[PDB]
2 protein chains.
Amino acid sequence: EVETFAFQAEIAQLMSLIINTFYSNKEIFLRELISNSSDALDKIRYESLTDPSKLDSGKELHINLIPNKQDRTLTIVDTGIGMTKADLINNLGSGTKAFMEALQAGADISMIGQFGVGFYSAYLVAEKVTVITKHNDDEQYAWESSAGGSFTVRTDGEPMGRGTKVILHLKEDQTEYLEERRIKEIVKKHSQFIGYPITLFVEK
Amino acid sequence: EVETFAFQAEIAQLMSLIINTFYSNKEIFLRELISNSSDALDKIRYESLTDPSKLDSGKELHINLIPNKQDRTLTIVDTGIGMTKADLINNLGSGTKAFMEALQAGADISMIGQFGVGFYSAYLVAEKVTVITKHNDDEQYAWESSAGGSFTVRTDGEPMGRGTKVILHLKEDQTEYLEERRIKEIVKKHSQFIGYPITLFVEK
Ligand SMILES: CN(C)c1ncnc2nc[nH]c12
Ligand SMILES: CN(C)c1ncnc2nc[nH]c12
């Protein structure tokens, strides 16, 4: 059971821009994902001040980076607040327009995060993104897209607790972001101080 | 009718740090306020995608900077989502601790915003802050504090629509942030691209 949806026309345009605009500084994507993760963690955090039961599906608030050279994927995991099916379809489906009206006036792509639309920076480095997610008031869901104007949503076995898993299947010329000294350099450089623990998994 | 509350002990410590730590680069405060404002606007924005009635108390989404040399105040106004009485008391009343554990390891104060606690940067420049606020599901409220460990909350006449007014009564040696070329320099330098219109009021 698999639903296919059209990206809203402007998200398709924004995404097109990110895939086709020549831009060497692709690395800013990680910061944009870690950044989203942090916001998600701030969210389950603020909520659980007035209502602790919410951390019944995970007490620990943190971020994992999981490289896998065999699949050629980099997974950014958090145990933040998660997405309901509706959010998956909206949130990931007007900060874009500003962004272009900014891209007109001497902004560049590295400012993408300043416009609510950092997620889509994943497309600098990834041929296909899959987003597994579990919000406290819904079941677990899988979202996916290799761009080209559509996405899919299906319910996910293999239950995570509350949280989000952003899986990057990397473009073949972007496997440097699977290397450990590459990831550490990027985290130190762009996300050095951030209110949650970040674990970089090792391989095997 | 005026309630006085104690800041949670760590907020009092964080605030103390900001008032007594020698740090010349005080200007980063504006970016931290404009930044909060923007988040508030993102919030009423996301909400109103699924439920337009919410913008019944204000269709227009924007930020005003209102300098007044007679009162010696700089007001940062937004028509974002607002705060309920509860949020006033919490939200403005653990990103702090991280921040210190970061301040230990070579971070400085300019990173305050990376830790959820940018609001308190107002204290670099302001002897007293007043925050007038109106959330869709509550009446209008005034919050206040000259630090020293407490704040007040009272209901506010003079109704704003939905939104937040952060009033800075500036320290007497900080009146440069009332000058127009000073504000423009700071907005251009630190908040140049941001998803909402910013109006700098002129004086008279
Ligand atoms: C909408 N958006 C980017 C997100 N919302 C909630 N949790 C997340 N974890 C990573 N990205 C997330
Ligand atoms: C908690 N916090 C800083 C705020 N929440 C909502 N609206 C705001 N406008 C300025 N600051 C705001």
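Following Swiss-Prot, chain A shows residues 16-108, 113-175, 177-224, kept in their order.
According to its header, this structure was worked out by X-ray crystallography, 2.3 Å.
Note that Cβ sites are derived from N, Cα and C of the backbone, with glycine treated the same way.
Under the heading of mutagenesis, Swiss-Prot lists A:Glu47 to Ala and annotates it as follows: Strong ATP-binding. Strong interaction with HSF1, HIF1A, ERBB2, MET, KEAP1 and RHOBTB2. No effect on interaction with TSC1. Secondary structure from DSSP puts A:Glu47 (mutagenesis position) in a helix.
The number of other Cβ atoms within 10 Å of the Cβ belonging to A:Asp93 (mutagenesis position), over all protein chains shown, comes to 27. One mutagenesis experiment named in Swiss-Prot is A:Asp93 to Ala, and its note says Impaired ATP-binding. Strong interaction with HIF1A, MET, KEAP1 and RHOBTB2. Loss of interaction with HSF1 and ERBB2. Los of interaction with TSC1.
Listed in Swiss-Prot is the mutagenesis experiment A:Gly97 to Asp, annotated as follows: Abolishes ATPase activity. Following the DSSP three-state reduction, the secondary structure of A:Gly97 (mutagenesis position) is coil.
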Message: What are the sequence-distant neighbours of A:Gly97 (mutagenesis position), meaning same chain, six or more residues apart, C-beta distance under 8 angstroms?
response: A:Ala55, A:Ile59, A:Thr152, A:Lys153, A:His154, A:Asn155, A:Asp157, A:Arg182, A:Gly183, A:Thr184
Statement: Here the Cα-Cα span from A:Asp93 (mutagenesis position) to A:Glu47 (mutagenesis position), rounded to a whole number of angstrom, reaches 13
Message: Just to be sure I understand the packing, how many Cβ atoms besides its own are within 10 Å of the Cβ of A:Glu47 (mutagenesis position)?
response: 22
